[PDB]
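Report on one structure; see the data block that follows.
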Amino acid sequence: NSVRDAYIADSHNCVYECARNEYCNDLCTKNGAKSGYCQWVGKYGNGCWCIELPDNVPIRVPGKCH
(Lines of atoms letter the chains of each structure in order from A and count residues from 1; the text may use other names and numbers.)
(Lines give C-alpha, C1' and ligand atoms only; values in the text may rest on other atoms or scores of the structure.)
Protein backbone atom coordinates (compact mmCIF):
# COMPACT_ATOMS: atom_id res chain seq x y z
CA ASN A 1 0.00 0.00 0.00
CA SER A 2 1.05 3.61 -0.60
CA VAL A 3 -0.27 4.81 2.79
CA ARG A 4 0.14 3.78 6.43
CA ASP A 5 -0.87 4.75 9.96
CA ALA A 6 2.15 5.71 12.06
CA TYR A 7 4.03 8.48 13.79
CA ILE A 8 5.02 11.05 11.17
CA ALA A 9 8.75 11.79 11.35
CA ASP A 10 11.24 14.26 9.93
CA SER A 11 14.40 13.47 7.91
CA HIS A 12 16.25 12.58 11.13
CA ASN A 13 13.85 9.76 12.16
CA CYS A 14 12.46 11.98 14.93
CA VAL A 15 8.80 12.22 15.87
CA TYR A 16 6.94 15.50 16.13
CA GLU A 17 6.07 16.07 19.79
CA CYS A 18 2.67 17.53 20.51
CA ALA A 19 0.60 19.37 23.08
CA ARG A 20 -2.67 19.45 21.08
CA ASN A 21 -4.60 17.01 18.94
CA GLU A 22 -5.33 19.88 16.53
CA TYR A 23 -1.61 20.44 15.89
CA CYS A 24 -1.32 16.82 14.77
CA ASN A 25 -4.43 16.80 12.62
CA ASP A 26 -3.10 19.88 10.81
CA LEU A 27 0.41 18.49 10.45
CA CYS A 28 -0.82 15.14 9.21
CA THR A 29 -3.41 16.38 6.75
CA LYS A 30 -1.21 19.04 5.19
CA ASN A 31 1.22 16.18 4.45
CA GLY A 32 -1.45 14.12 2.70
CA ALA A 33 -2.88 12.05 5.53
CA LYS A 34 -6.61 11.75 6.23
CA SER A 35 -6.40 12.84 9.89
CA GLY A 36 -4.15 12.79 12.92
CA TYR A 37 -4.00 13.12 16.68
CA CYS A 38 -1.57 13.57 19.53
CA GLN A 39 -0.32 10.51 21.32
CA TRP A 40 0.73 11.33 24.90
CA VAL A 41 1.61 7.65 25.28
CA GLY A 42 2.63 5.21 22.55
CA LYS A 43 5.31 2.97 21.07
CA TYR A 44 7.80 5.85 20.88
CA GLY A 45 6.30 8.13 23.53
CA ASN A 46 4.73 11.49 22.82
CA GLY A 47 4.17 12.34 19.18
CA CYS A 48 1.74 12.92 16.36
CA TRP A 49 0.06 9.86 14.86
CA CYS A 50 -1.28 10.12 11.31
CA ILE A 51 -3.95 8.06 9.60
CA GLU A 52 -3.19 7.02 6.01
CA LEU A 53 0.00 9.04 5.60
CA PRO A 54 1.37 8.68 2.03
CA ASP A 55 4.71 6.92 1.63
CA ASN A 56 6.60 9.88 0.24
CA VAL A 57 6.49 11.32 3.82
CA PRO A 58 8.67 9.77 6.56
CA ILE A 59 7.45 7.81 9.53
CA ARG A 60 9.25 6.88 12.73
CA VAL A 61 11.02 3.58 12.21
CA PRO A 62 13.08 1.44 14.62
CA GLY A 63 16.37 3.04 15.57
CA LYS A 64 17.18 6.43 17.03
CA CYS A 65 16.23 10.02 16.42
CA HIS A 66 19.42 11.39 14.84
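Here, residue 1 is simply the first one shown, and the rest follow in order.
Here the Cβ of each residue, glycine as well, is placed from N, Cα and C on the backbone.
Listed in sequence order, the residues of the same chain lying 6 or more apart from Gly36 (mutagenesis position) and placing their CB within less than 8 Å of its CB are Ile8, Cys24, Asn25, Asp26, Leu27, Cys28, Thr29, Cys48, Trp49, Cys50, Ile51. The DSSP secondary structure for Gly36 (mutagenesis position) is strand. Swiss-Prot documents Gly36 to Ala (Swiss-Prot position 53) as a published mutagenesis change and attaches the note 38-fold decrease in toxicity to mice, 11.2-fold decrease in activity on Nav1.5/SCN5A, and 43.3-fold decrease in activity on insect sodium channels.
Here the residue is the original one, but Swiss-Prot notes a mutagenesis experiment at this spot, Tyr44 to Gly (Swiss-Prot position 61): More than 50-fold decrease in toxicity to mice. For the recorded site, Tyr44 (mutagenesis position), the DSSP three-state label reads coil. Cβ environment of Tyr44 (mutagenesis position): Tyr7, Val15, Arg60 lie under 8 Å away, each six or more residues apart in the same chain.
Long-range Cβ contacts of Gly45 (mutagenesis position) within its own chain (separation 6+, distance under 8 Å): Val15. Among the mutagenesis entries in Swiss-Prot is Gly45 to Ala (Swiss-Prot position 62), noted as: >47-fold decrease in toxicity to mice, loss of activity on Nav1.5/SCN5A, and 56.7-fold decrease in activity on insect sodium channels.
Under its mutagenesis annotations, Swiss-Prot gives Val61 to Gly (Swiss-Prot position 78) the following note: 1.3-fold decrease in toxicity to mice, 2.6-fold decrease in activity on Nav1.5/SCN5A, and 2.2-fold decrease in activity on insect sodium channels. In the three-state DSSP classification, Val61 (mutagenesis position) falls within coil. Long-range neighbours of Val61 (mutagenesis position) (same chain, six or more residues apart, CB within less than 8 Å of its CB): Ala9, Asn13.
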